[PDB]
Amino acid sequence: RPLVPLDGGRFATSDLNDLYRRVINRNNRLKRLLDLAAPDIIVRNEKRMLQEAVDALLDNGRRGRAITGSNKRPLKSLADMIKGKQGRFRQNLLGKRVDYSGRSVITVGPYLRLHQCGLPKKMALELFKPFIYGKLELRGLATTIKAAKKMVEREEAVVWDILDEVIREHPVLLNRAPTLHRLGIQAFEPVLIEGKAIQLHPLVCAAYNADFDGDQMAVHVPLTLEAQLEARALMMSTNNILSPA
Amino acid sequence: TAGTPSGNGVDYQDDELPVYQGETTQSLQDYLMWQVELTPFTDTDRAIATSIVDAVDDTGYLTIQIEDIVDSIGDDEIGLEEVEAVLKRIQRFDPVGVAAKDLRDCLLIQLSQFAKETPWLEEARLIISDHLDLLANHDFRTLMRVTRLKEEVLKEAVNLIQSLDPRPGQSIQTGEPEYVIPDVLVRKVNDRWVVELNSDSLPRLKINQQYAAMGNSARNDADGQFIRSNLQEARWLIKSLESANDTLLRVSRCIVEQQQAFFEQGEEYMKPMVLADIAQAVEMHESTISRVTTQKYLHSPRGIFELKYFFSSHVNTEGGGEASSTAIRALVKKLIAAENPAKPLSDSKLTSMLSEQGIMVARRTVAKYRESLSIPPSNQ
Amino acid sequence: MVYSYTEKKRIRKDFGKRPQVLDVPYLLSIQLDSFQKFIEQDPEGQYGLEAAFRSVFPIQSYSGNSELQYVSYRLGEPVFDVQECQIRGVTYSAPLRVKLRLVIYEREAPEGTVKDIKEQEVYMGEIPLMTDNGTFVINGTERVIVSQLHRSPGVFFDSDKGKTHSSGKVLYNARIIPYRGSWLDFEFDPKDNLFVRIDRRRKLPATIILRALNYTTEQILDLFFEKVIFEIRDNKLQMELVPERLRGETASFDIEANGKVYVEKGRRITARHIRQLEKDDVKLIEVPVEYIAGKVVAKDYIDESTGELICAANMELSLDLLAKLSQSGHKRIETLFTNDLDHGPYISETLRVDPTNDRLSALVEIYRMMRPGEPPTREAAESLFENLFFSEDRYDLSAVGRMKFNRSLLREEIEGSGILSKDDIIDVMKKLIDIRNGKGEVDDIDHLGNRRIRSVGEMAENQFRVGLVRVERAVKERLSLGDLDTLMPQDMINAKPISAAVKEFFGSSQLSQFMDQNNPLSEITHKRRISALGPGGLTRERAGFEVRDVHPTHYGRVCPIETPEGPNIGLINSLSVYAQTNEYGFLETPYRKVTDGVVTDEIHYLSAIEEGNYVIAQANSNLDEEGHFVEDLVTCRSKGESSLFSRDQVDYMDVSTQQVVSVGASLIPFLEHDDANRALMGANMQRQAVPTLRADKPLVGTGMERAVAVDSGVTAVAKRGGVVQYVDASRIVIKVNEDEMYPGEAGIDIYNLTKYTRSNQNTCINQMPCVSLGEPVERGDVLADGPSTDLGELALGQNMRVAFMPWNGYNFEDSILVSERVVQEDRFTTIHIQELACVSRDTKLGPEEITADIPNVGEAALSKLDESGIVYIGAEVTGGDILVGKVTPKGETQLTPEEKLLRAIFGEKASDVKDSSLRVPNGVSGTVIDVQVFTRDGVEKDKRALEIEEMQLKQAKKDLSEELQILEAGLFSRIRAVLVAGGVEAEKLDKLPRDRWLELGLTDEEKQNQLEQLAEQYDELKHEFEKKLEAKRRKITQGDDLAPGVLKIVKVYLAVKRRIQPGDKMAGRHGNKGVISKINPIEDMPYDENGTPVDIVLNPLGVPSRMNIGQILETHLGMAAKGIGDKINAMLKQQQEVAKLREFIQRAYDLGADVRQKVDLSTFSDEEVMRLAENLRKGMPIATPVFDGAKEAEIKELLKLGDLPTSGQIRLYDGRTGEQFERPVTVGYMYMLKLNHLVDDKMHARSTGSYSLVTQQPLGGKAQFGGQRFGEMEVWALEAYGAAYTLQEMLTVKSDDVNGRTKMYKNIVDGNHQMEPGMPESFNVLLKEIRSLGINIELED
DNA sequence: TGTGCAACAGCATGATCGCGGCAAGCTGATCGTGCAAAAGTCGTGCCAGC
RNA sequence: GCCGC
Ligand SMILES: [Mg+2]
């Protein structure tokens, strides 16, 4: 529940911390006033206000109106954090942003085989950077990881030769954004091309519900012996020819 | 405003329940531990590497001793012989020369990784770095005789030495926080130098507190009336903010009226303003005013940005009445700066000159002022 | 005369066929009219801040014998123009000055004064001003303000569709909307009882609000129901006859008229029996006593004997009660109608619901119900009721609201009070009651006669008022504590609230946003845009299907084509090309009056109701020479429908077919051959086109390109054009004709053409001259064209030679196959300009300095830096090159011996100062174009800055000295003429300067009058010019008042060229979009018999399933146009004599089937014919209006005149094999656009970067190096495949496993490929969040 | 024949309402107090190095 | 606000 920083050195308290501060302030004031033998009316008012503050902290907007912040929108409470589409269950878990991922516009490749796809060579060398580092250090071109990183940053020709071997036998996954069915993402053997657009086989367009008027796809790399095999044995385009409907 | 800077880049987490979340950043130790993970090390070697990487400063130097590293491990067969080997392995990382014991170590490690055919590598590998470093710090006129070499070759040997990186490991460091100042108290120049308080936002907080708390209370959807739940909380918030603003404004006003001499004409016209001097002016305790003036900053056309600077309680037993050392310090800086190429500036001579000017200051008092931000120009 | 100078250069061949009654409007007048009615003052309080000032002022403190009298206001002169404001990043505004007087009234003398201080005007706030194009430069941006379409204040009746209770019961409600204040509701429950919902509170019956107006139930009964008199005298108990009301009833007994039987008992009721009874004049007749049993007494009859009486109104009568009333002497008994045939039981039931019968009781009831807090004390309720409605300040219907209110209730008067009276609520309730009874009908809420428009002026006025009211509040208090010495500026001027509210509205508002600057047309569409959202509007989810539908009243007001697609469909609209707004604020469209059988050229503007009332003919109905319809039966619109009517029946005629098409849609040729939903796509995609290196006119147009190009303000238009004197790539100077001039000082026209500059979308806006030298120029001519404009015509794409065929799968789906000749010729190449800024601010360590020297940086990075430390103008920068060198100081006061050693060997700073410099971001390649150093007042001026100052002042004097030179030349000519009149030395006089010592004195009159006056004028002119130049110079060099922290700002501009590439998206203007699939070498493209290859290959399969027939017609017409241009080019190559070239041009221009455009080269200059021929050498620019354009036969005869096949299909050969294709392939010319979607701006790949602190998951989006989101459906697909290990590697490591990420990276570098998965941090965050509640959640073992 | 019980209609409240991507767009903190208690610092005088 | 559905 970290507070948000501001220009200079100022810090702004998040809506979670505001509820805690309100609860603590009310509790402290009630505790101090209870030792002073105050009249029962003020004590009852303080107890009710503390109960309301706790209720607002646990679930804002329940039993009354919702406490709002500087702007006229309710403060996010503990319950506003575990429920709904923006909650952890639907946002952070069951769905997650992942590394080794790419994206660009798709074009058509009619020279392509069914199991092949055209991958821009600029996307690769980034999606496969650890593999390139490993091959560079294995072949004696780079002794330290720093040397391999510097060599990749300069993009010498031997780095392109190493990249081609990395892409020699490693399947890749392409996915289109509204994945109604598992045909939404399919496995392919990447073919390195000069350009900035992914080349897609025309026979899988219907299954993807894709056309070449501005659609984009995402790219994912299965960096595991098990994941590579699963992509080759279960998710390749040449595997799923009949619709499972 | 004649010209306005473009808005700085900002971000906030959208479509996420814990709003603004955060962002990870890479530091020197984070980038060094990344390299440790990707080099072939044993378990004990990895432990030693983590131990000595934790001790690397922001400059990338090794603040703790090697013997202290050996002590920290407290493990048999982990003597300094292997700690040194792991240390050299770590020193040969991407910021070459990082995690070095001292300045000589940085230069020696940096010079090790070269073509070995550099025109003056061996001339400056050990002769200048590993020996007579203090001579290179000085003019090194006698160093030519010491190393049995002409001054001409040394003229570029020291050039290579300077070409070597002074403090490696602060290059990878980012530095996003500029630590800019909003200058809560802008003051301007008028016929009497009026002062003002900006960034109060008290009316802004008042309006928002109204529209939220008093807005909910006035909204008659809820039964009864919420005249005490939040209506008498917004009032307390406004009162607290206004009280703080008034106290700050009054204190800054007293400081400005007392130190108007600083802003007018030359800067070094500070009176030795003690906390009690403003405490009596505002008829309030010094401690409350002190806490107030600890980190509050004022915007000056020429003056420094800092309330605490004006206090300078430095009566210094000056000839006529009293004076301030900060003004005396500026005077000493100006006098020492404008001298002959020899520039004696002897602490006795400087004190005598100051006393002749009318500042009865001890001979050693001037020395501490000079050593605060300068070095004696061959006064020894 | 017939054609203007700019239009004689290249004349479009219009295909016309219908004369135009009126021309097209500016299209940006709306914004201009609104803001002019806002800032401009008015002698009345009708318009201008004047109305708000009169609404608030005068203000007086309570019992303060003090007043604030307001007199006039004035707007100051802006300190910067639009250009300097836009380059400096400030707001273009003006200072507001208002004069007011303070008068002190005498306390001792009633209504008397003792003091009156009328000090000068006071300053509050700054009013942003709109430019000549209708935009607001605030903080150096463009920020158009969009108009809003909301519900007009007034009264509205609805029925909630009659499906609420599932019983088939239709529930009718009435509603009152004011401009500001609380709302009022009247509803019907399924039990048919009046309910009042005040301010959306709980339902309350109408009797309490009825009684709160001092209405007694008896009085209410008479008003609510018509009463009937029952007379019981001498036991006869006669009944008054009302035959009109007695329509449907059953005769319980025999009815006799004057002792004669009229209607028998149970006799069938017939309109005939009622008429017979009415014909016979009959007095009161007796009735059965039992019948009165069901009647309800209306009044409260009093007993003359005792005070006891039957006051129980809304109650029936008993048999024993009859004896009581007979004994009391009640001869006549008043009862209400009690009839249910058309009328019904209302009000009385609501009276039975609630027993409160006193004004105080009703007031306390409403106070308790609306405010559930403390009970009132006869004063809180009394005050609250006044606050709710009919309060001068709290509640106000606008003049529009009052007009609508009176119109809905059928009142003759239009004007009235802004607050509702007692009679208004009575009339609303009566109308609502009558609506259920059968009379009247429910109104449409989506009818355009119920929807009003608010523009920028009215919203600005509303915001100004809130600032006024806010400031007025604070003003009232200090009058109580204000002494006579107090002055208006000291009377709580409070400039803060007014300026705060104004800047809040103008800067951060829903309807305030950046103007789209991709094209001039896109800016025009944004300027003429109508939104249903906003503060007073409706939210997106709160909208429904019927709100977003096309209404029949949308005909000539909003185009039914242009609208966004996904979420905002039907909620954002555009004005039709001819539409205009009413003074009240209702949309209007023009029609031509029809008198007898002939239409007249007089034009009337009719709102939705006005158009519905009359029979309006169609635009495409044929007419005669005298104006009479050729065909008797004509098609018209009568009332939301269409059918055949006689010509005399028509009362109005549509002015133009385009009347129903938006300006953006007006630009689609052959629109009527395109699907409306598909056309929507073409109109939307037309505004995303980016201007290319060179503008190219459309070969096929509609004739609206000139209006859009000129009215957008993108070009330079001669305001008072005379003759062009000097031309340059940056300046145009025009010598104004002497036929019109301003006396004194003469004058010339200076135009500073805009060079390359950034737009809001990072494109380039540039202007190039169209005139050469010594060219005559008329008023309104185009001198220089801006981005995507060609000789004053909108030119937003390029003309491509296209074949419609499949080519080996490279145009599969919507793919586009492009030749290499397109790339080589730099067509579809754009310039993109970016802005980077660096600011230096003082820090706790110290000031932040900008210097060329940088610690720990090699000489290579400083190669391109200036002495100050800035990249040289014209430098080419890539990657992470350094633009501005900046160093921030570090904090250190303890000098360690090593630190002293470091300072000894290295520089004094020893690199203590950190490096915070402006470097080019990765992926950004740019060339230094413009540096804009700004310096604080007092600090040392930057070394580069003086150069900018020198360029500024040099340009200032260069463009300032021209008028001085002309004026001094005129003075010299006058002096020479005077000396010629007497003592002329001719060349001897001309050789000696100063007029040869003013030619001595010569005659006494010349010396005393001529020479003396000439010398005086010379000296005065020289002094004035020197003063003006000095003032300009002093203005140029001035300290920049910056933010208190800010010390220096440096701005750097980069320019790049975008090469066309396959991943790029292209489109035509018929909804046909696609991305490039391949760039083909020139020898591979299909070619015709002459060896000319095509540029583009398009798939034929995209046409028939899209119904894009305008594609094919445009292609055929472009082929014809290029054929005519080819013939002209061939004639020009062989240098044929002008006569036959003129003959061929004439033959081509007058082709068609009775087209209106008449052009004859006979009145054309011989040289002008040559110039026109060279201008249309590439092709003839045809123009086909939207719904009245070219036909197939006309296209075919144009093809014949061009010597081309009539079918539009030619023989093509394969470029790779040389074989002829079997079928003929269509080849022609089509206008193709390049849209703002690029692979470079849409290519991203990440391996590993930064992660969110919460959930330990990678960030999202490019420009942040994020990862692609693996959503829920992706995980469902992986589960369906059965790929468990792929899913585990996506869900755990490589996402949120902090240790798993590093372990996997190390394994991959080692070539192991083993996941070793752990537990995600998001689940730990969830466990902590749940435990932070009262719930204990744990992991068992 | 008047009475008590169980089934039902009307109303109020709660919960839910697709998926990816790109822009432009931005929040503050308060006492205070006097008081000794404690820590800290400044002007001044020491002895050791040149 | 826009793009792909
Ligand atoms: Mg598509």
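One-based numbering along the chain as shown.
Quick check of the header: electron microscopy, 2.8 Å.
A Cβ is built for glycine as well, from the same backbone N, Cα and C atoms used for every other residue.
All protein chains considered, the CB of C:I561 (mutagenesis position) has 25 other CB atoms within 10 Å. Under its mutagenesis entries, Swiss-Prot includes C:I561 to S with the note: Resistant to antibiotics salinamide A and B.
Every protein chain considered, the tally of other Cβ atoms within 10 Å of the Cβ of C:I569 (mutagenesis position) stands at 12. Annotation of the mutagenesis experiment C:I569 to S in Swiss-Prot: Resistant to antibiotics salinamide A and B.
Around C:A665 (mutagenesis position), the same-chain residues six or more apart in sequence whose CB sits under 8 Å from its CB are C:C559, C:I561, C:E562, C:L671, C:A679, C:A683, C:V1186, listed in sequence order. For the published mutagenesis C:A665 to E, Swiss-Prot gives the following note: Resistant to antibiotics salinamide A and B.
Of all Cβ atoms in the protein chains displayed, 21 besides its own lie within 10 Å of the Cβ of C:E813 (mutagenesis position). The secondary structure of C:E813 (mutagenesis position), as reduced to three states from DSSP, is coil rather than helix or strand. Swiss-Prot documents C:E813 to K as a published mutagenesis change and attaches the note Disrupts the enzyme's active center.
In the three-state DSSP reading, C:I561 (mutagenesis position) counts as coil.
Annotated pair C:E813 (mutagenesis position) and C:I569 (mutagenesis position), C-alpha to C-alpha distance, rounded: 26 Å. For chain A, the nearby mutagenesis positions by a Cβ gap under 8 A, listed in sequence order, are C:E813, drawn from C:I561, C:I569, C:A665, C:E813. Reduced to three states, the DSSP call for C:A665 (mutagenesis position) is helix. C:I569 (mutagenesis position) falls within neither a helix nor a strand when secondary structure is assigned with DSSP, and so counts as coil.
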